[PDB]
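Q: Could you have a look at this structure, given as structure tokens, before my questions?
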Amino acid sequence: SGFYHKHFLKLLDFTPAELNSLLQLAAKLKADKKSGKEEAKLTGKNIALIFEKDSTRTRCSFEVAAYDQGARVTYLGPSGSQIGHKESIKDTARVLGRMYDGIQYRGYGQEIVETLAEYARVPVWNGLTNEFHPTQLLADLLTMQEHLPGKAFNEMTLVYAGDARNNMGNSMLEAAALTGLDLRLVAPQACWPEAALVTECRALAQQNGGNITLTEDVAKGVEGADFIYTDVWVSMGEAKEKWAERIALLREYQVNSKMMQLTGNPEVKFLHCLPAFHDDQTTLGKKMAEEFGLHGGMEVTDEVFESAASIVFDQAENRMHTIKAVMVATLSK
Amino acid sequence: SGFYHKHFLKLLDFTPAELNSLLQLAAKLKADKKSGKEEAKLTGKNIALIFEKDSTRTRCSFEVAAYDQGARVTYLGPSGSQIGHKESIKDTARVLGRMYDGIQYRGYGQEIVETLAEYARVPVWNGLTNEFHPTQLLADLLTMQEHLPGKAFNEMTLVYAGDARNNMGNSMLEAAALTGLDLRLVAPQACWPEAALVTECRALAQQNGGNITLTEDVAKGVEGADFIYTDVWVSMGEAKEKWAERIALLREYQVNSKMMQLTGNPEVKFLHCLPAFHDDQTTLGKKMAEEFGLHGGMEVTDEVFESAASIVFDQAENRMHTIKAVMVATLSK
Amino acid sequence: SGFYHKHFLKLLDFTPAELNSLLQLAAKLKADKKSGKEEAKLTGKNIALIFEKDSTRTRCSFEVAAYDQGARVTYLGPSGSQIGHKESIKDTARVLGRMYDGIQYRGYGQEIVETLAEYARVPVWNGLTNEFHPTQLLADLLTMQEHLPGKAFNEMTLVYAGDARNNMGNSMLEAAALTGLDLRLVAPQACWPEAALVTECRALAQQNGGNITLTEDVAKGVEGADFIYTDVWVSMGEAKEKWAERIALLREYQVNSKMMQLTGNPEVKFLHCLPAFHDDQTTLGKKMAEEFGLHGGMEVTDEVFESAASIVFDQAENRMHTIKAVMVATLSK
Ligand SMILES: N[C@@H](CCCNC(=O)CP(=O)(O)O)C(=O)O
Ligand SMILES: N[C@@H](CCCNC(=O)CP(=O)(O)O)C(=O)O
Ligand SMILES: N[C@@H](CCCNC(=O)CP(=O)(O)O)C(=O)O
């Protein structure tokens, strides 16, 4: 409806109704692809994909969703083009807008994608920025909805442990402000999200029947949750130095078994946007695990990651249907 | 006509008539895409795109132009494949020719793309080499033609300030030799193009009614110009060290407002192939701007870049129609 | 037949009949594309292509073969995505399987691609691993078959000089075990393939009428060969240090003219999977050539590489038909 040629930069630029419509379209599109009745809508549209940070899911998601819908893609990865920086984003935008029908941007800081959106004159979607990550939450919302049918979002309790001031924390706030989820940010105070945003989002959440609780206590936070959610303690783009202090702060907020048990709900499902350092298998996974001693998981224990509660791969699948939905909504009819 | 299976390496391998035909086809194709009546011609053709230097426009241009025409693309960026060097270009060519229908090459030095063309046995297009950049000029010629209708090229005066011995300077010469433009290369003598090429191109320009003037004087050069054109003072692939001496030489050749005023034509339009360091916004843009003191523009002032005279983004758009034209001309019927 | 949803990790996971069927399909598909009667089978299938080592042929091959068959491709090159390592291959697999219909993997070590195949739940093809390279041999087998018509594989003598314990040596063994080729691995003992595999493959080769001979003597090895085959002395992923000892060992195993002459067959054709350091033209080609003194070729003399015996470019072309065949076999009907 009021989606055609709209950008998708952060969730609060949308009404509850818009978000819900979107979520509904995504769900249709998912269902259409499994039934094989997918009607391509974006045929002959060309989309540029600017990536300044790495990505497996978000990139792949944009690519297959476009290919299904009959669109083609151009991946301008981190350093390959002039956009790396040797040219204004303002110029880049004005260039790409003359050739493409839509642009994705993954990067550093909302200023960039906003500037990219003013000047491009085509829909700009936020693939993840330093502050927000709207596309993720769409997928998470739907995944939450698919695992608790017949429940409105205001009937669900979502807990987010970990670093609450990263792009994911910020995005949670927006989600709740639009859905009335009972958000619970279990984090040390040092990692709490900026208060101006909490206030705005809290006010809006309560209007819709939710409430944003922030608390350093794990035990009163996780209680009664339908979902536990967490993320890496240092995000993409933050300095390597942060690891030593972030582990120091956040390790009592690890989503472990005891953690899942303090919930009290045996039906509680775990969520994680991924990548997740859950085992002593990776490159910096093993290095961090021996050094500080996070044996068997950092933000989440490997036992919980491979638990029946873990629905992260469903969540992960839902990234692409969600993005397909955003794209057919902003580019068609 | 005598285009099918021809390479596009430098402009002087074409007749004035050929160039003009090409320009005409481009114009048709542009018009067809805006009207939505674009008939795809390159369906089922596969094209490799070798890039050894960066690119936003040229790469994107090749990609969307192919996608529109129903062709697919394979981007072999700077280091990813064996072509980086671990294998002869001679071998690379012979390999790729067995799989693709056409090959683009962006790189260092004409020898490379020529060798690539002898051995590939499919059309090879020059995406930019150290010496030439033919594809650009096609677009610029058309953009010039679209802003001064009812004017033959011999009725137009084009000034090129800046480093006249880069790939762009060299390309100007070819353009004039084929169009009878009144070329004016306003540059310090130290940056003048190689005399052998000037002579050959001058002779040819004059035959077609033009003349290539070289001069260190800004004032007598810019006078009566229909277009001012410029480019970065150090090109891709040149050593970082060159910046200090090139700024030293070329800063009086900055295209600024006074510069545009000495023209005497109030209808004069500015052109720049881009990227352009016109503001104190970029990475090395700001570093260069404080150090040497180019506040508010290096080759071109930001005031002129955002001037109503600036038609650089039209120019930029015209890169892809032009390339689409080259490709349908060399690959179809 | 028993190909749909099968992985293609190493050749010995297939019967002689399966290999031969495959080879036959490839041959059809080749023929169909030249006649222009190619019926696309993989329309609307999306394929991820994980590359951790470089590639020109294998990547290009996967791309055009997919494009011909109406499929689209996503290239996740060496470091761009999270797969580089920051995430388990086990997780990566489970993610990609939810989005794609098939996955290619080029990398380091068979464990990786096997783990990738257990967890992905879609066909996984081995683009080259440290130990095997099955896709190559398919192409080589067909190329061998196209140059000696009316000859069953058991009627052919294939010699492989050089480093017999790389991924290519190992693959030869598998090929013979399935075809009854008279394999001859002419190599120093220090470079002989692991005996457990030789034994298994020898037993199988003999059943089918072949025999795997290993020998340090060049002269008795090359005698009566229909094909001489060789490869670079240090493979992708091995330490740069190995060059000095590998040249020391292997230079008497260079495929030179005298080498081709000791064969005794004047119809003997040369094969090489490529890249080949055959001239003093490359980056590390020239550096190695002056230092150790391999003037005019390392594994193979440039004279032999450009000889009429050289059919390496036919071989190279046959990489993509072969891969197209693997893909339509594992993804269709
Ligand atoms: N705060 C985290 C969020 C990662 C989001 N993950 C994704 O979007 C999945 P992807 O990396 O595969 O696209 C960070 O910035 O590191
Ligand atoms: N002499 C300049 C020319 C740049 C040409 N620009 C383009 O082709 C536009 P692009 O870089 O976006 O493809 C140089 O070599 O740096
Ligand atoms: N043992 C060699 C094998 C190279 C195989 N070559 C290919 O697959 C051709 P490509 O590199 O163009 O894909 C090595 O590992 O270096």
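The numbers used for chain A are those of Swiss-Prot, and the residues that appear cover 2-334, in sequence.
Every residue, even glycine, has its Cβ placed from backbone N, Cα and C.
Sharing the record's features from Swiss-Prot:
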BINDING   A:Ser56, A:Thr57, A:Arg58, A:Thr59, A:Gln83, A:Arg107, A:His134, A:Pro135, A:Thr136, A:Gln137, A:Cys274, A:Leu275, A:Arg320  carbamoyl phosphate binding site
BINDING   A:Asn168, A:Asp232, A:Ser236, A:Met237  L-ornithine binding site
BINDING   A:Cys274  Zn(2+) binding site
MUTAGEN   A:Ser56 to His  Much less active than the wild-type
MUTAGEN   A:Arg58 to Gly  The mutant is drastically inefficient in catalysis, but affects only moderately the binding of carbamoyl phosphate
MUTAGEN   A:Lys87 to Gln  Much less active than the wild-type
MUTAGEN   A:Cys274 to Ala  Zinc ion is no longer a tight-binding inhibitor and does not promote isomerization
MUTAGEN   A:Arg320 to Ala  Much less active than the wild-type
MUTAGEN   A:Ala326 to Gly  Activity greater than the wild-type and Km for ornithwinas increases about twofold
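I'd like to know what surrounds each of these features in this structure.
A: Taking the Cβ of A:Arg58 (mutagenesis position) as reference, residues of its chain lying under 8 Å away and at least six apart in sequence are, in sequence order, A:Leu275, A:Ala317, A:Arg320, A:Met321.
According to DSSP, A:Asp232 (L-ornithine binding site) is assigned to coil rather than to any helix or strand.
When secondary structure is read from DSSP and collapsed to three states, A:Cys274 (mutagenesis position) falls in the coil class.
Under DSSP, A:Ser56 (mutagenesis position) is assigned to coil, being neither helix nor strand in the three-state scheme.
Counting every protein chain shown, 18 other Cβ atoms lie within 10 Å of the Cβ of A:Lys87 (mutagenesis position). In the three-state DSSP reading, A:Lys87 (mutagenesis position) counts as coil.
Every protein chain shown contributes to the tally, and the Cβ of A:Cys274 (mutagenesis position) ends up with 24 other Cβ atoms within 10 Å.
Residue environment of A:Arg320 (mutagenesis position) contains 27 other Cβ atoms, counted within 10 Å of its Cβ in all protein chains. DSSP assigns A:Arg320 (mutagenesis position) to a helix in the three-state reduction.
The Cβ of A:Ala326 (mutagenesis position) lies under 8 Å from the Cβ of A:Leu23, A:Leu24, A:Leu26, A:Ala27, A:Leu30, A:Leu139, each of which sits 6+ residues away along the same chain. Look at A:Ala326 (mutagenesis position): DSSP puts it in a helix.
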Q: If you compare CA-to-CA distances from A:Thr136 (carbamoyl phosphate binding site) to each of the recorded positions A:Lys87, A:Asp232, A:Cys274, which comes out shortest?
A: A:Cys274
Q: Need the DSSP three-state call for A:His134 (carbamoyl phosphate binding site) to compare against my parser.
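A: Coil, per DSSP.
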Q: Do you know offhand how many angstrom separate A:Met237 (L-ornithine binding site) and A:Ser56 (mutagenesis position) by C-alpha?
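A: The separation of the Cα atoms works out to 10 Å.
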Q: For chain C, which of the recorded positions A:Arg58, A:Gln83, A:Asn168, A:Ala326 fall under 8 Å by Cβ?
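A: Filtering A:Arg58, A:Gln83, A:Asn168, A:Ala326 for a Cβ under 8 Å from chain C leaves A:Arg58.
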Q: Can you tell me which of the recorded positions A:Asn168, A:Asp232, A:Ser236, A:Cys274 is spatially closest to A:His134 (carbamoyl phosphate binding site)? Compare CA atoms only.
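A: Its closest listed neighbour, by Cα, is A:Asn168.
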Q: Cα-Cα, whole number of Å: A:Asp232 (L-ornithine binding site) versus A:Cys274 (mutagenesis position)?
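A: Here the two Cα atoms are 7 Å apart.
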Q: Near A:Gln83 (carbamoyl phosphate binding site), which residues of its own chain have a C-beta under 8 A away, given they sit six or more steps off in sequence?
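A: For A:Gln83 (carbamoyl phosphate binding site), the qualifying residues are A:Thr93.
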Q: Please find, for A:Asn168, A:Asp232, A:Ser236, A:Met237 as listed binding L-ornithine, the greatest distance between any two Cα atoms, in Å.
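A: Largest Cα to Cα distance for the L-ornithine-binding set is 11 Å.
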Q: Out of A:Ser56, A:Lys87, A:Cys274, which of these mutagenesis positions is nearest A:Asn168 (L-ornithine binding site) by C-alpha distance?
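A: Out of the listed candidates, the nearest Cα belongs to A:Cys274.
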Q: Between A:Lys87 (mutagenesis position) and A:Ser56 (mutagenesis position), find the distance joining the two CA atoms and give it rounded to the nearest Å.
A: 23
Q: Which recorded positions from the set A:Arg58, A:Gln83, A:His134 come near ligand 2, judged by a Cβ under 6 Å from any of its atoms?
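A: Among the recorded positions listed, those whose Cβ sits under 6 Å from ligand 2 are A:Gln83.
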